[PDB]
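Student: To start, I am sharing the structure in question, which I have written as structure tokens.
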Amino acid sequence: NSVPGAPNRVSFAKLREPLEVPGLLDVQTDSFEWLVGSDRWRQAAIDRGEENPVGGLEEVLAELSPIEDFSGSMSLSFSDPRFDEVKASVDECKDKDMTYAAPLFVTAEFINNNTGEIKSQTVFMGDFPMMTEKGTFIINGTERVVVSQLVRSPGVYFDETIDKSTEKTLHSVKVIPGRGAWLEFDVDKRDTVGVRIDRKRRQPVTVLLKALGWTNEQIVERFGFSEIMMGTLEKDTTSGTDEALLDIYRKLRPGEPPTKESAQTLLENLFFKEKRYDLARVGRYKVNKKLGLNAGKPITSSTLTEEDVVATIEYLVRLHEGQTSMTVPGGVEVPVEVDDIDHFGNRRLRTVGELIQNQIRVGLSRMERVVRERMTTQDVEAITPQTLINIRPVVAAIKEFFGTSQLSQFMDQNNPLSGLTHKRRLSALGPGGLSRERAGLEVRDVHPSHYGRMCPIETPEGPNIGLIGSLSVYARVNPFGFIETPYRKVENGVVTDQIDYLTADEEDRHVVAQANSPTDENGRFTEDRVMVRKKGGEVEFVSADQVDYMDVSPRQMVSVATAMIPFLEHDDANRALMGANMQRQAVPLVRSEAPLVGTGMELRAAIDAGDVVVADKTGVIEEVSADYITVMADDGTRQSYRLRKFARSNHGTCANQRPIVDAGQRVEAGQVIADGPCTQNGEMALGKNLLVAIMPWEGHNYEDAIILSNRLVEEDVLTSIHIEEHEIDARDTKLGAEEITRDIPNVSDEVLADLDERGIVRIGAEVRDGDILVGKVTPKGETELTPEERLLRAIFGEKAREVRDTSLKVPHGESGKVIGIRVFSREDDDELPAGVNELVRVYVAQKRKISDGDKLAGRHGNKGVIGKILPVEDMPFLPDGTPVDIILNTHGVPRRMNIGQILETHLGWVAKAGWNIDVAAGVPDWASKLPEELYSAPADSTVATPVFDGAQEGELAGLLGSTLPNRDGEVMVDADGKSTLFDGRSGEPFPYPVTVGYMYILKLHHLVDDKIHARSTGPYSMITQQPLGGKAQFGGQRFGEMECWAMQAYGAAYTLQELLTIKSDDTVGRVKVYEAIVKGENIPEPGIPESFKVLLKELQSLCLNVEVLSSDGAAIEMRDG
Amino acid sequence: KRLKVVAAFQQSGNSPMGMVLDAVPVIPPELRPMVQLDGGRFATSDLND
Amino acid sequence: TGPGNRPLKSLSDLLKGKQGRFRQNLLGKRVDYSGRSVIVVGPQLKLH
């Protein structure tokens, strides 16, 4: 409907959508355009209610604008950040391995106070990286994504605990700032309020109050409503103000001789100054809201004040007493309660813009330090802005962030959904965040405040469970970093059309209904009792008058990946989690096919992913080809679109685009014009629809295994193209220069048959394992040859050349066809790194078919590796003669509580059968709520089943009973969804009917070709002479401590001894064993492992006299050789 | 506790003087290698520093 | 610490921990003549 060119997919939804899905990539683009300060962000801020909006760069420059020295005679100011045009386009940056950045210029002004002469110049600050139109950064030619970080907002947090030694309640409060010291107050067993400034020892808070300029009378008249404060004041044992200030100085800074002004300056520096304490705008807002201070005033100050401290102490004492209300003098009454640090009103989100802003702030601080250092050394009357500003730290910090930070990750490019979910990810790990080990079973929980803000299903199932999540579909982000969700406001039981975006704090005050509540034509609730959510989650039933808000859609709590699972409510949470995670792992096939049964989140997901090509302005097609599309327009402007063809993604898959338009066709602005990798007609298509039979079969699908038909291999159904890139560079060495040529001193002549004149393979030449791709050679120097080798070379005439072959060869277990060669040379003015003279990259493409060991999966968490690929005549077939494509076991469905697939199976059949409800004698009772367009459909039609509002069980049964016959006029599947299958290899029909249907299955990126590895002898390590590890290094398999325990329990002494000695560490033993095996003798006895000698040397280097003693009592030397 | 430590030193033929060092042993170089990674970049074992 | 505010590795750090000398290189090693691969089900095989 909304999308101009969209395929017709009828839907089972019975509820109207008041609010459409927002832009799925706004979470990144909005943050970055706030950081830069683009015009559209300024307009949006003005239209939302503004005073003076400022970007991140403007904010950091304003907070750093006055740079004055101690004398106060000189100052430097920065202003007016401006961005020029981009250095190069995205394609050029990715091809040439550049960075997609734009120049940054800041006007710097120097003021000399004593003479009054001012200078101003435009200073170049460097090439600031720029986000593309799809939310990614091209850094060094690679696309990267900055992941939003979930952190705890600065502010005051109150906590309560129960002591197990006295059974009394103890309260505490912590003030957590950003870039500042920590201030904690607590109440202990002795009812003595104690403050711990920084991380020092406890001191009664009366001392701190007196040090702030208060007297005994002030404390008495201020805290006269309590008893613990009086008890603490009576036991202070410190009179006056100077004594308390000296005590605080002595406790805080031991070893420093105190004076009168030093302590006051220290306190001001710690708490009441902008230099070393900064309660940020978020922290200032949180403190003001919590304590009820400065209600109405704009957020200008960002430092703690004595009013805040005294309000915190009063709040703590009144909370301990039991009062549920408090009004600070000159303040607004606020409730008194403890705070939950996991509440989404206490957890904020640092987007990409805020992280980049923090890095820029660090760089500017370093630059300011350098500037202040240079100011006092140079001569006055000659200082200019450009001779003081070292821009290098700022760009260095930005580069360090983009290349070292954990939150800047490689983009996932298995399919468009992978990237789309990657950009919408909320991570709790990184600098300033939690660690996967120091996180208990408290933050890895689904808090009731995550409803509509964070998806409770989609999260990793490994060790990072609960620490990584995804944004909901309708979730937005507050300017302060909090997550908002939309709700429809209702009044007097009438649901209005006004949508308000509320955060967790605002949501807790109101009571929110459910989007599935039945409403009349105007909005009046037909039923009195309504299901709602109260403050602490609290799912309850209330009357229709108490409700004041309603959800917008039934799927407000689910993310994009979780919203593409049909019949989600019929699947358990674990299986839905697995289904989403595996749906993110599908690989693109050579030909794509949209699912017969979907959820409707396929057009929007594919369009917002960006891998599809979308027309910009309405017009007509002029020229359509396999690699370019030309579009005319009513305005009179031609748009040319270049299509990516066989381009390697970050993970090796093939990402090529194909047009779906014809010459002369008239398109509209926004219409899809060319499909992407996993895209058919603009819809996401991650897998294939296959005929599935649910039955055991001879044990070949035993324990989650899968049986496939051979038709899939023959017809290239589950076939994928994988592209690998091999790069080699000829640098300059100390012994000489490295030359790329087809010389290769010691080889045969047929190896060099596929190499051209310049020593590189030819395009289209098939390469096997070990074949030479690029012929390189390096200087060798003078080496003493063996006499036998010299005699052999003299006999055969092959002169020994002082060059060593270092050609680029295809890795073990790899093959394919060469499709592309990219050559960079320094003599042609190519920006190669220092020392490198030549560089060459070769792309090898391979078509992989489905095979035993490959992992297939579904959208309902049902995964499995293929254990058998039967011939077509061995598969069970319908009485019509149609063989089934896949056989799934029965024993795995009921115990995993993911029967939604079964429902999908049934629906799938109807989708690829057509149906016609017999409306004779009125509409059937079971079809009362079906839309009028679902009463009849043709064959191969596609249907939509939204997540929590779709087809029901009764409708499914009715549609199973109402399907139309095949070409022979007979029905193959009865009303129960079962068919009478025949045995392929026997001919007798199976005694009982079997469930058959169509299921949409996905080919996951876990292939045996990337898993199989074996080794007999290869590279070893340096310090300890043990084999390396990993398939990419031809390494060995680790025989850990558990395997040693198993061997010891078995009693196999010799197997364990040989495994430890002569397969890992016995340097002489390895070669002796190889020689004995080759020549056929017995395996010799093991020696001494090298690791033991390394351990002995490491012990001796610690001044430990470790010595091995023989039976006599002497010392055995370890210097054999 | 003091008797435990003192009798530990008394039973063995060693002397407490070994707790104060006059010479520092240095590990063989191959256990703290200085290797040349491909491309000319070198590597250290953090013991050289 | 060295570059990147990473504390340097001493001899005690060599000898201690799960990644130390003993546990990582003496009680368990990497071996030759070993491979690794995905497992499927063969129902026609014998128990041996």
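Swiss-Prot numbering applies to chain A: residues 21-1141, in that order.
We read in the header that electron microscopy, 3.2 Å was used to get this structure.
Using N, Cα and C of the backbone, Cβ positions are placed for all residues, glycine too.
From Swiss-Prot, here are the annotated features:
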- A:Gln429 to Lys or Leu: Rifampicin (Rif) resistant (MUTAGEN)
- A:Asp432 to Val: Rifampicin (Rif) resistant (MUTAGEN)
- A:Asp432 to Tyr: Rifampicin (Rif) resistant; RbpA no longer rescues transcription in the presence of Rif. Decreased affinity for Rif, no change in affinity for RbpA (MUTAGEN)
- A:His442 to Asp, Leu, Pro, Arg or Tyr: Rifampicin (Rif) resistant (MUTAGEN)
- A:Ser447 to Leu, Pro or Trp: Rifampicin (Rif) resistant; RbpA no longer rescues transcription in the presence of Rif, decreased affinity for Rif, no change in affinity for RbpA; tested in the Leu mutation (MUTAGEN)
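Are these features on the surface or tucked inside, and what are their neighbours?
Tutor: The Cβ of A:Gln429 (mutagenesis position) has A:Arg164, A:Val165, A:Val167, A:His442 as same-chain neighbours under 8 Å, each 6 or more residues away in sequence.
Annotation for A:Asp432 (mutagenesis position): same-chain Cβ neighbours under 8 Å, separated by at least 6 residues, are A:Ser438, A:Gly439, A:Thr441, A:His442, A:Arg604, A:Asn670, A:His671. In this structure, A:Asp432 (mutagenesis position) belongs to neither helix nor strand by DSSP; it is coil.
A helical conformation is recorded for A:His442 (mutagenesis position) in the three-state DSSP classification.
Under the DSSP three-state reduction, A:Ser447 (mutagenesis position) is assigned to strand.
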Student: Among the mutagenesis positions (A:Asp432, A:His442, A:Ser447), which are close to chain B, meaning C-beta separation under 8 angstroms?
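Tutor: Cβ contacts with B: none found.
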Student: Counting across all protein chains shown, how many other Cβ atoms sit within 10 Å of the Cβ of A:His442 (mutagenesis position)?
Tutor: 19
Student: Tell me, how many other CB atoms lie within 10 A of the CB of A:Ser447 (mutagenesis position), whichever protein chain they belong to?
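Tutor: Taking every protein chain into account, the count is 19.
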